[PDB]
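A.B. asks: There's a structure below that I have some questions on.
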Amino acid sequence: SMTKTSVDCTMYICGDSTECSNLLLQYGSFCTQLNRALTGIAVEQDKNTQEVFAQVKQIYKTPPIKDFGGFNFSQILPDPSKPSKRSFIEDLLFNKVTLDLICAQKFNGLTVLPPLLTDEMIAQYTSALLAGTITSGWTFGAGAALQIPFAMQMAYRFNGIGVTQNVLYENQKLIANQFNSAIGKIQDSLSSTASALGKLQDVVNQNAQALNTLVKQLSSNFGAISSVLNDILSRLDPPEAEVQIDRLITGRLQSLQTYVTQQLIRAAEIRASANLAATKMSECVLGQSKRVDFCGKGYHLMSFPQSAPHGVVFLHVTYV
Amino acid sequence: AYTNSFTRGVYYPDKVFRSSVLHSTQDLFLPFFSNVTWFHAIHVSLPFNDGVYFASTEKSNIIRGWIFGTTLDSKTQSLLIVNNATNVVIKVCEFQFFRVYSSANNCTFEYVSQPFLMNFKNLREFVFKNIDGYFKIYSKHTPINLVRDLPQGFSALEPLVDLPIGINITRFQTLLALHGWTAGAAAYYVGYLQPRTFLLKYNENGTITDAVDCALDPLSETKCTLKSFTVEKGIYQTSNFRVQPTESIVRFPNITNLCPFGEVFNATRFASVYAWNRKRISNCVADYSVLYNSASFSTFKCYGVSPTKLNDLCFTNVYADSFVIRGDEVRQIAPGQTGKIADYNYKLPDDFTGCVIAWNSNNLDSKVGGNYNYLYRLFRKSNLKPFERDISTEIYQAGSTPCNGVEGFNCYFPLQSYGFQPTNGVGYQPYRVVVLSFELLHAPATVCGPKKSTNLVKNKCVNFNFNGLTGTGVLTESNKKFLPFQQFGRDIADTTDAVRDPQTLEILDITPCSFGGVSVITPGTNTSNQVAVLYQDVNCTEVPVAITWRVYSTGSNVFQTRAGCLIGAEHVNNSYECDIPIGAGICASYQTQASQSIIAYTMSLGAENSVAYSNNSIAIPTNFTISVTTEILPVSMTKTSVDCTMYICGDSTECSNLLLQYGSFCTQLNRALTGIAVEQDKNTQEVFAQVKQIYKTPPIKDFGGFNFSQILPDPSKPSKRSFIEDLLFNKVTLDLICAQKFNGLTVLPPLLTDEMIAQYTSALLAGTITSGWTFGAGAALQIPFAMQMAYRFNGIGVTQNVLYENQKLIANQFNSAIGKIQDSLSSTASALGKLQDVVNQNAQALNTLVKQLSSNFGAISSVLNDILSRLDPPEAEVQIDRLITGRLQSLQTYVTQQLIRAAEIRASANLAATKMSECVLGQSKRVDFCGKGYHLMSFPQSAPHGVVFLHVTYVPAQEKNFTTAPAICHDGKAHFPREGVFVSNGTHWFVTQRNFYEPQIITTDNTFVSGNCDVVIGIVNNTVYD
Amino acid sequence: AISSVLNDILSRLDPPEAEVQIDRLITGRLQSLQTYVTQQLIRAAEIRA
Amino acid sequence: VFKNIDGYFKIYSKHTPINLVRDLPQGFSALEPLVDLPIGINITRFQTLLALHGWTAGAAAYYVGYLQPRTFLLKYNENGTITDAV
Ligand SMILES: *[C@@H]1O[C@H](CO)[C@@H](O[C@@H]2O[C@H](CO)[C@@H](O[C@H]3O[C@H](CO)[C@@H](O)[C@H](O)[C@@H]3O)[C@H](O)[C@H]2NC(C)=O)[C@H](O)[C@H]1NC(C)=O
Ligand SMILES: *[C@@H]1O[C@H](CO[C@@H]2O[C@@H](C)[C@@H](O)[C@@H](O)[C@@H]2O)[C@@H](O[C@@H]2O[C@H](CO)[C@@H](O)[C@H](O)[C@H]2NC(C)=O)[C@H](O)[C@H]1NC(C)=O
Ligand SMILES: *[C@@H]1O[C@H](CO)[C@@H](O[C@@H]2O[C@H](CO)[C@@H](O)[C@H](O)[C@H]2NC(C)=O)[C@H](O)[C@H]1NC(C)=O
Ligand SMILES: *[C@@H]1O[C@H](CO)[C@@H](O[C@@H]2O[C@H](CO)[C@@H](O)[C@H](O)[C@H]2NC(C)=O)[C@H](O)[C@H]1NC(C)=O
Ligand SMILES: *[C@@H]1O[C@H](CO)[C@@H](O[C@@H]2O[C@H](CO)[C@@H](O)[C@H](O)[C@H]2NC(C)=O)[C@H](O)[C@H]1NC(C)=O
Ligand SMILES: *[C@@H]1O[C@H](CO)[C@@H](O[C@@H]2O[C@H](CO)[C@@H](O)[C@H](O)[C@H]2NC(C)=O)[C@H](O)[C@H]1NC(C)=O
Ligand SMILES: *[C@@H]1O[C@H](CO)[C@@H](O[C@@H]2O[C@H](CO)[C@@H](O)[C@H](O)[C@H]2NC(C)=O)[C@H](O)[C@H]1NC(C)=O
Ligand SMILES: *[C@@H]1O[C@H](CO)[C@@H](O[C@@H]2O[C@H](CO)[C@@H](O)[C@H](O)[C@H]2NC(C)=O)[C@H](O)[C@H]1NC(C)=O
Ligand SMILES: *[C@@H]1O[C@H](CO)[C@@H](O)[C@H](O)[C@H]1NC(C)=O
Ligand SMILES: *[C@@H]1O[C@H](CO)[C@@H](O)[C@H](O)[C@H]1NC(C)=O
Ligand SMILES: *[C@@H]1O[C@H](CO)[C@@H](O)[C@H](O)[C@H]1NC(C)=O
Ligand SMILES: *[C@@H]1O[C@H](CO)[C@@H](O)[C@H](O)[C@H]1NC(C)=O
Ligand SMILES: *[C@@H]1O[C@H](CO)[C@@H](O)[C@H](O)[C@H]1NC(C)=O
Ligand SMILES: *[C@@H]1O[C@H](CO)[C@@H](O)[C@H](O)[C@H]1NC(C)=O
Ligand SMILES: *[C@@H]1O[C@H](CO)[C@@H](O)[C@H](O)[C@H]1NC(C)=O
């Protein structure tokens, strides 16, 4: 998803001028279409989050006795100690992405609507998916969740990639240690470098840059005497005050239209990414995929979703 | 006395017929549910502001007319209406208040026509308006039983007469007429109109049947915003709220001394143009009234600063340049204007901010002998750059020779002064011009207007003014460190964020008064009428300070969340599945708390459960459900074609030849739209035309109990579609189309007709049910449907024996599933949401495009013929070019939105083609791609601009607990299931498939050996049969 | 505008009227560039698909 | 800093006490505006003026730079002082 943005014509284009409001209400069609497009984008962001995460009928809970034949999922399962019911890796991902100019954006009528799902409930959805994956396997994706030992699920995932299940049982401890060391390496890589969460960070940066550019467009004169309407009203009588105001309105409305069009294209690319993420949650998390290099490099075994600021992280487990 | 107007004060906005259309109007109306005055007129033996509504139940007219004017004392022309038995008389004259008036010294208007008035007291509603000197009367007559004053009911007032009076009306009075002067009683009702936005519903007969007051309550606000009398359950973003300021604060430096600009106005001698004098005027007060109070001017001329407004601005610094000019040269001081004195004497920069005052000076400057004292030079090396002086009285070589010394041949010093005479100056007489040139709002202002400063307020949003910088918002103590020279503080958005107090030097931060989104949460308008209001990202401690609808602001139910403050819903602790999302995990519903009310709560993410994971516990299903689920996918959209010429300007040759220069833009638009249309045809071809041949179902439709009658075509119907296809076609609703066509927006029919699309779908159905997946690869190979189903079962890891041993049960499940699909499609209209909203998006885009023609884009009108009729050729062209740029921008916006919509539709069509390839033409392994569960097959069904997949899926059910082991050790060697899992009922062990409980004896065939039982963790002991 | 070439506008006009023509010309050309960039963004989205 | 544009002469100034290290250290500071005068006069050349307390022999030194129309980037601190330039 991306930051659900809302814009008021009156606040942005006209500030708080009655005369500007009366000159703008004639362009009501343009403003209603802009609001409709942005509302569509915001509802689409909520739908994207729902489609990616809310794929499960019930919220499952991991059992208190976390014995999975040597596979220790403590870094990915939620920790009751922390107030925020997230995992160690989820906490690292949350800290890595960085979210004054927001106050100026708010004061210029450009607001950020909060997502319908809070980070807590997104983490709870992710935790339910994790519990279902580690206790039931692919069965909870189809119908009723059917419990199965994690060893047997691993034997099944091995059988899926054309490796006889005897290999995993005869090397259970070795595979468990390899998986644990891999999770350790994920933790170290996430803690050390800031280039890990590039995509989410640049998405946030694109949204912030778009809003900053939009707020900077208010300094543009658009061929008027000045870029501030209040001094235009104070220093001019109506008969040319209004022609200066309408040129300013046309300029700012064009800037808003450009912003909304760029947001529509960005939302289309984000929807493509969200459809891909929903497909990956269906085919990699809810089951074992045969599509080569879809769920990670090598023979895909399983995946673990992890919530991240306006995105998801798949821990693609692969046999190499 | 007072009373409540429920639904009175409604009239037909204009003499225009309509039918079955909800029209939004913005005009003077009597607000709904208003405090109307119940007037009682008694004899012992009113301001007319913004229209008036008058209601009379009275018979035997004691009101025999009305009076209107501004003074009603013959100082201004008065209007009177008087009524008697047979007719009415209207008179507009100088009336001095026929006992009513004394004499008519000046009459301008009289009118005589048919009378306007036509315990069973009956209402004669009247509306009196005056706009642009036109006085309009609306009326309506209704009989009532006289239960009480202003009953419940709806009726509009049809217009009777409009008079072009063109006089000032401020106050109006009702006559008390007597046939003695006996005592009497009367009673009538008075309402005041206000500028309001109403929604009017027109019947088939074009009568205004009902109205909605958009600006009375949140529910009617949503009704007006959606332009509908019915609002679906949900949340709708209405107009934004803004906390209004309390008062006005003006802070100017305490300077009281007067600016002697009057001194330069009546100077004894004005410096000549070559040596014109300027001085800074500052640290005092300035006014534009004393300049003509001392002496009337002749010419006022200035750019960017209106003469009236300069009293309200404070000036950083101003310079006054006063000098004597010849009468004919008054227009030489304009920026950009060139000439002799402009180029050689004085000229000012093009971007000059200042005002010029010129007046006659012949009686003070002209002499009988000629005043040869006002010198000016016409000789120089080159032009004089603006705001520079040349006073060197040296000989200029005007001729080809270097004229040096005292003088030269045809070479002259600065030109001799004019011989100005009092009488010889007929148009050439000397004038004095004074230019005030200034820059403002860049430096700390020192010279201000007569306006006085006011007291400072804090923590309360006001209309603050600082040396002419005027804004609105709260002021706070500043933590910033300004510097002595610094006066303003700006932000990234080039807007003031801190200001310096001109009287106390104190710095104050500026914060615009609190505001935010207003959303209205409603159930179905049919279900209820009480609503909730969300103020987005607003502290709940601030909206009580904001105590236009204030009915809900009473509070007592206020709930605070991250999304904002919610009013009119009761927060509850328990969690339900959420229908109306508020934000930040808050959802609103309407249910019983036995009374119904709107509640808000934390959304549940579904039923909480803990899957019984253990060491050796597995859950194996013993039964299944053949679940058939509908997946709707848009495939194409309405192929649109637009021609610039007719849309941008129909049947206008002048507009056509001004537009032909934008041929490149028009060709690009046509190319984009043609690309979109050919892409729609390609989308339909890619999705449907995936078969080389059109296959036909056999007449003997025997498919081992599977009944495909509802999906196979019926030859009886002319369009050879199926029952489900017919239901889908009826569900989607496809006049405004005529107007769209007539404005140059045409809809090209799809290349494939619905008949051939249905034939393609029928061919796919026949191929699927007779051949299976084979017809997708190469030549269609016939196969019994039972065995195709056995193959689909084998595909999802279920042994084919399951289907054959349960053939009748699976057939009945499939038939009942199809029955449920039929019932669901017949009952609810929310089934085909996606196709319907795609059609709605296209219709809304075209309606918005056709409505853009009403936009003026800064023109005198929107229609081009009126522009040509009401304007001269050049003004007509300079308006129509801007209008064509505006309409071309609207077309470009439409085409860009269509390109993005077509991209999303192409994504959907590629997904639909992939689903037809992987779900219809074969069995897919991709989880949750071809429906929820283990996909078996799919059936395409044509639908308006889309496809419907009847995803048949296997869903396990009736699971049972079992004890399980990862391997079996029999003779010191581990045993593993070939394809299955080991389970124990409590005494014996069995091998079973993973998706259907069927135990088998553990033998050598279903198990394979690997190593020994000392390495495997959790191996158990049992026996294996040879 | 008076013409489509800036050089003749500069040659035939004193700065103020020259600039009041040039700003309209710049708005036109900037709108053309914006249209081109938007069409390129949509084409690049389809190419990325 | 001395400028004259359209007959307006502006002065900028600053005082910075410096050590005995060397001429023109790496020190950075901006000049606050003092006064503008309506000169309205053609200016092409300037010369500075010296005082003598006689005519006792002595040595002194100053520095002259010529301004150009250039584009700068200025960084403002929390106090609004121009801290750095590019
Ligand atoms: C499951 O895997 C967990 C991740 O490897 C592991 O958590 C780690 O446990 C050890 C204790 O054995 C902690 O070690 C630290 O202990 C104290 C208190 O925090 C510190 O002061 C020490 O410096 C030391 O680092 C780790 O902090 C902890 N987490 C990590 C990331 O290593 C569990 O112990 C494993 N449990 C089982 C049953 O397998
Ligand atoms: C499978 O059994 C589990 C629990 O095992 C039970 O343990 C003993 C108490 C004894 O009764 C055994 O025969 C059982 O196998 C069931 O999990 C519980 O289900 C109930 C609902 O009936 C629920 O209230 C509990 O919370 C569940 N306990 C846990 C720890 O989750 C489970 O329902 C059984 N599965 C099926 C399909 O019936
Ligand atoms: C629209 O007007 C027509 C014409 O008056 C109405 O038709 C009449 O309806 C009444 C009541 O049903 C009948 O008694 C008359 O015989 C009808 N006359 C004719 C000529 O048809 C019609 O009912 C009106 N419709 C609405 C919705 O107001
Ligand atoms: C599997 O479930 C089906 C129903 O989904 C069972 O079919 C029912 O059987 C009972 C008893 O014979 C009948 O009364 C019902 O009419 C059947 N339902 C339907 C829809 O036909 C079936 O018996 C179950 N299988 C087993 C082995 O118990
Ligand atoms: C498939 O189902 C349909 C509807 O459930 C059956 O159609 C009915 O057939 C009977 C006998 O031919 C008629 O009396 C009804 O009028 C039909 N109803 C409808 C709605 O069409 C059809 O018979 C079933 N096919 C088979 C082979 O049993
Ligand atoms: C577990 O399944 C076995 C296999 O059928 C059951 O054993 C049979 O029980 C019946 C009834 O007592 C006997 O007639 C058979 O001779 C037994 N067969 C064998 C091979 O032992 C056993 O009863 C089942 N137990 C439970 C608890 O379901
Ligand atoms: C399964 O059976 C085998 C042999 O019948 C058991 O193996 C013996 O285990 C005991 C105790 O661990 C040892 O002292 C013997 O040396 C083992 N014998 C052999 C031949 O390996 C085994 O313990 C049984 N499984 C369980 C869980 O008790
Ligand atoms: C901004 O200006 C203030 C006041 O001139 C500076 O605040 C002083 O900072 C020094 C060093 O940290 C402290 O020792 C003083 O106690 C502070 N005084 C006050 C009144 O706050 C501040 O340091 C300046 N900013 C910078 C970056 O130097
Ligand atoms: C109408 O307003 C008057 C004046 O405030 C008040 O006295 C009267 O009670 C009001 N009546 C109603 C019905 O609001
Ligand atoms: C009504 O008044 C008009 C004008 O005063 C007069 O011409 C007319 O005769 C009167 N009619 C009656 C019936 O009083
Ligand atoms: C306002 O008047 C007071 C008292 O006369 C004086 O101290 C103050 O300087 C004046 N304000 C300004 C801005 O000079
Ligand atoms: C509203 O303002 C008060 C200050 O009294 C503050 O305590 C509270 O946190 C604010 N509300 C929210 C939701 O932050
Ligand atoms: C919800 O429960 C809390 C205690 O946890 C209580 O304070 C609160 O009053 C409850 N909510 C309502 C609406 O009563
Ligand atoms: C889980 O399985 C292992 C492997 O046999 C066993 O050692 C452990 O005791 C089991 N745990 C429980 C609680 O039965
Ligand atoms: C200013 O003086 C210079 C130096 O000779 C001269 O070339 C120039 O022409 C003068 N400016 C004007 C406007 O005459």
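Numbering starts at 1 and runs along the chain as it is shown here.
Quick reminder: no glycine exception, Cβ is built from N, Cα and C everywhere.
In case it helps, Swiss-Prot gives these features for our protein:
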type: DOMAIN; residues: B:257-450; note: domain 'BetaCoV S1-CTD'
type: MUTAGEN; residues: B:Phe413 to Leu (Swiss-Prot position 490); note: Increased resistance to neutralizing antibodies and human covalescent sera neutralization
type: VARIANT; residues: B:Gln26 to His (Swiss-Prot position 52); note: In strain: Omicron/EG.5.1
type: VARIANT; residues: B:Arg124 to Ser (Swiss-Prot position 190); note: In strain: Gamma/P.1
type: VARIANT; residues: B:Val147 to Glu (Swiss-Prot position 213); note: In strain: Omicron/XBB.1.5, Omicron/EG.5.1
type: VARIANT; residues: B:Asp149 to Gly (Swiss-Prot position 215); note: In strain: Beta/B.1.351
type: VARIANT; residues: B:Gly262 to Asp (Swiss-Prot position 339); note: In strain: Omicron/BA.1, Omicron/BA.2, Omicron/BA.2.12.1, Omicron/BA.4, Omicron/BA.5, Omicron/BQ.1.1
type: VARIANT; residues: B:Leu291 to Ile (Swiss-Prot position 368); note: In strain: Omicron/XBB.1.5, Omicron/EG.5.1
type: VARIANT; residues: B:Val368 to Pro (Swiss-Prot position 445); note: In strain: Omicron/XBB.1.5, Omicron/EG.5.1
type: VARIANT; residues: B:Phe413 to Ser (Swiss-Prot position 490); note: In strain: Lambda/C.37, Omicron/BQ.1.1, Omicron/XBB.1.5, Omicron/EG.5.1
type: VARIANT; residues: B:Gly419 to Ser (Swiss-Prot position 496); note: In strain: Omicron/BA.1
type: VARIANT; residues: B:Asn424 to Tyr (Swiss-Prot position 501); note: In strain: Alpha/B.1.1.7, Beta/B.1.351, Gamma/P.1, Theta/P.3, Mu/B.1.621, 19B/501Y, Omicron/BA.1, Omicron/BA.2, Omicron/BA.2.12.1, Omicron/BA.2.75, Omicron/BA.4, Omicron/BA.5, Omicron/BQ.1.1, Omicron/XBB.1.5, Omicron/EG.5.1; May enhance affinity to human ACE2 receptor
type: VARIANT; residues: B:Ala493 to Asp (Swiss-Prot position 570); note: In strain: Alpha/B.1.1.7
type: VARIANT; residues: B:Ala607 to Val (Swiss-Prot position 701); note: In strain: Beta/B.1.351, Iota/B.1.526
type: VARIANT; residues: B:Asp702 to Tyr (Swiss-Prot position 796); note: In strain: 19B/501Y, Omicron/BA.1, Omicron/BA.2, Omicron/BA.2.12.1, Omicron/BA.2.75, Omicron/BA.4, Omicron/BA.5, Omicron/BQ.1.1, Omicron/XBB.1.5, Omicron/EG.5.1
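Tell me about the setting of these features in this model.
C.D. replies: In sequence order, B:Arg377, B:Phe379, B:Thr393, B:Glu394, B:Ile395, B:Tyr396, B:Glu407 constitute the residues six or more apart from B:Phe413 (mutagenesis position) in its chain with CB-CB distances below 8 Å. In this structure, B:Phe413 (mutagenesis position) belongs to neither helix nor strand by DSSP; it is coil.
DSSP assigns B:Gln26 (variant position) to a strand. The Cβ neighbour count for B:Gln26 (variant position), using a 10 Å radius and every protein chain shown, is 12.
Counting every protein chain shown, the number of other Cβ atoms lying within 10 Å of the Cβ of B:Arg124 (variant position) is 20.
Taking the Cβ of B:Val147 (variant position) as centre and 10 Å as the limit, one finds 7 other Cβ atoms among all the protein chains shown.
Same-chain residues at least 6 positions away in sequence with a Cβ under 8 Å from that of B:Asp149 (variant position) are, in sequence order, B:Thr3, B:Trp38, B:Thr57, B:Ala187, B:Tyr189.
Contacts of B:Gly262 (variant position) defined by a Cβ separation under 8 A and a same-chain sequence distance of 6+ are given as B:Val290, B:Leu291, B:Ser294, in order along the sequence.
Here the Cβ of B:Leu291 (variant position) has 20 other Cβ atoms within 10 Å, regardless of which shown protein chain they belong to. Classification of B:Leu291 (variant position) by DSSP places it within a helix.
Taking Cβ-Cβ distances under 8 Å and a sequence separation of 6 or more, the neighbours of B:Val368 (variant position) in its chain are B:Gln421, B:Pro422. In the three-state DSSP scheme, B:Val368 (variant position) is classed as coil.
Taking a C-beta cut-off of under 8 Å and a sequence gap of six or more, B:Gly419 (variant position) has these contacts in its own chain: B:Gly370, B:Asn371, B:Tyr372.
The 10 Å shell around the Cβ of B:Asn424 (variant position) contains 14 further Cβ atoms across the protein chains shown.
Its Cβ taken as reference, B:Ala493 (variant position) is surrounded by 19 other Cβ atoms within 10 Å in the chains shown.
When other Cβ atoms within 10 Å of the Cβ of B:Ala607 (variant position) are tallied across all protein chains shown, the result is 9.
On its own chain, B:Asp702 (variant position) has no residue at least 6 apart in sequence with a Cβ closer than 8 Å to its own Cβ. Secondary structure at B:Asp702 (variant position), as computed by DSSP, is coil.
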A.B. asks: Any idea what the Cα distance is from B:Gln26 (variant position) over to B:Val147 (variant position), rounded to a whole Å?
C.D. replies: 33
A.B. asks: With DSSP assignments reduced to helix, strand and coil, which class does B:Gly262 (variant position) get?
C.D. replies: helix
A.B. asks: Could you state the whole-number distance in Å separating the C-alpha atoms of B:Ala493 (variant position) and B:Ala607 (variant position)?
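C.D. replies: The Cα atom of B:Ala493 (variant position) is 49 Å away from the Cα atom of B:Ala607 (variant position).
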A.B. asks: Provide the list of variant positions among B:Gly262, B:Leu291, B:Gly419, B:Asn424, B:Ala493, B:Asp702 whose C-beta sits under 8 Å from chain A at the C-beta level, in sequence order; use 'none' for an empty result.
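C.D. replies: Of B:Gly262, B:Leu291, B:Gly419, B:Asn424, B:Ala493, B:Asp702, the entries that lie near chain A are B:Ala493.
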A.B. asks: List which of the variant positions B:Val147, B:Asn424, B:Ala607 have their Cα within 10 Å of the Cα of B:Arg124 (variant position), in sequence order.
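C.D. replies: The variant positions passing the 10 Å Cα test: none.
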A.B. asks: When DSSP states are folded down to helix, strand and coil, where does B:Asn424 (variant position) land?
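C.D. replies: Note: B:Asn424 (variant position) is coil by DSSP, not helix or strand.
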A.B. asks: Tell me whether B:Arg124 (variant position) sits in a helix, a strand or coil according to DSSP.
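C.D. replies: Once the DSSP labels are grouped into three classes, B:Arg124 (variant position) ends up as strand.
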